[PDB]
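Participant: Let me give you the structure first, and then I'll get to my questions.
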Amino acid sequence: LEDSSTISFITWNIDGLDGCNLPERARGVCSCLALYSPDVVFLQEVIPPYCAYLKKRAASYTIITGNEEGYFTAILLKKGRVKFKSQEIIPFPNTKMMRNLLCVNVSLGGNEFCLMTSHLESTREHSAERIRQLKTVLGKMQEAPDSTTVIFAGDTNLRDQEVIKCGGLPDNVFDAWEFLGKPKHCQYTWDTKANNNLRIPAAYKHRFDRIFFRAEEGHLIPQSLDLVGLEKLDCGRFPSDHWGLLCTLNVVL
Amino acid sequence: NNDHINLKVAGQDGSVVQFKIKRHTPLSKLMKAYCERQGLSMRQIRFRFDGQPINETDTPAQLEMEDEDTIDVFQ
Ligand SMILES: [Ca+2]
């Protein structure tokens, strides 16, 4: 018996820009992935040394990258479950940090998907550009064919009231966390009190990592949302300064 | 009613595959999905339900399907 109506994925900024403890935290992330064995992984802040790790540690995922230099995004597709159809990279023209929108059209369970990830512009001071990128993303989600189901999951770096100023998610787009009732246990994906990677004890926390999806009503139904990477590794640190998000959804024809 | 049903497609091969579908979704959507997942074309396989062939236009509601019903598929 096989269940074609449930898909799972994780999205996770894995802090490739932190060079100390690179091999170890990488193995940590791959182990978290092996535990849950998601159909898709959305990775941000991946460096080339972190890709090579995934080729042989997570050799069961096909890998598609948003770039090759510096740090970029990546989407991992489970070999056998997911059928790669096509791939597309949409630039952010004013990006000062080489950010972009990576789009992967796939098949999963016989359902057409367009999967998108990005690592929108960072820091408080670049809010204006971060909102412009969100509008491009929001924008690209609607260009997609009515037949396909678009899922976006990434490190939006978004702050409170920024979505409110950008003009709000559009009618056929929902936030998985808002859909499930804004659960408390997964409300912060960047938490400096429960995470000690960046080593800044001042207690700032945000919902940087967010899942958006377009779909007609009751045709894509978020079932659960959970933090991952809560495991303190051997060095005492966590795989990243971000918690990852694990999402299970129902696809309904 | 925010409601759907679970349908199973069973093959000659012994494989059973579950799908969720709303009661007024045309079953063509489910047939097309099964062909995509299994890598089969419509032309070679046929779908039946309680003995009878399935028109693409027919809904679960019209065939009075119920949760956990099974569609049979033949090569
Ligand atoms: Ca970082």
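Chain A is numbered as in Swiss-Prot; the shown residues are, in order, 118-370.
Per deposition record, X-ray crystallography, 2.3 Å.
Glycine residues also receive a Cβ, built from the backbone N, Cα and C atoms like all the rest.
These came from Swiss-Prot, pasted as-is:
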type	residues	note
BINDING	A:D132, A:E162	Mg(2+) binding site
ACT_SITE	A:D272	active site, proton donor/acceptor
MUTAGEN	A:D358 to N	Loss of magnesium binding
Participant: Return the member of A:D132, A:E162, A:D272 nearest to A:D358 (mutagenesis position) in space, with distance defined Cα to Cα and candidates limited to these recorded positions.
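Facilitator: That would be A:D132, the closest of A:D132, A:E162, A:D272 to A:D358 (mutagenesis position).
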Participant: What is the interatomic distance between the Cα atoms of the residue listed as 'active site, proton donor/acceptor' and A:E162 (Mg(2+) binding site), given in whole Å?
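Facilitator: Cα to Cα, the residue listed as 'active site, proton donor/acceptor' and A:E162 (Mg(2+) binding site) are separated by 9 Å.
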Participant: Could you tell me which three-state DSSP class A:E162 (Mg(2+) binding site) falls into?
Facilitator: strand
Participant: For A:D272 (active site, proton donor/acceptor), just give me the three-state DSSP call.
Facilitator: strand
Participant: Count the other Cβ atoms sitting within 10 Å of the Cβ of A:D132 (Mg(2+) binding site), across every protein chain shown.
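Facilitator: So the Cβ neighbour count for A:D132 (Mg(2+) binding site) comes to 25.
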Participant: Please name the residue among the recorded positions A:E162, A:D272, A:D358 whose C-beta has the most neighbouring C-beta atoms within 10 angstroms.
Facilitator: A:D272
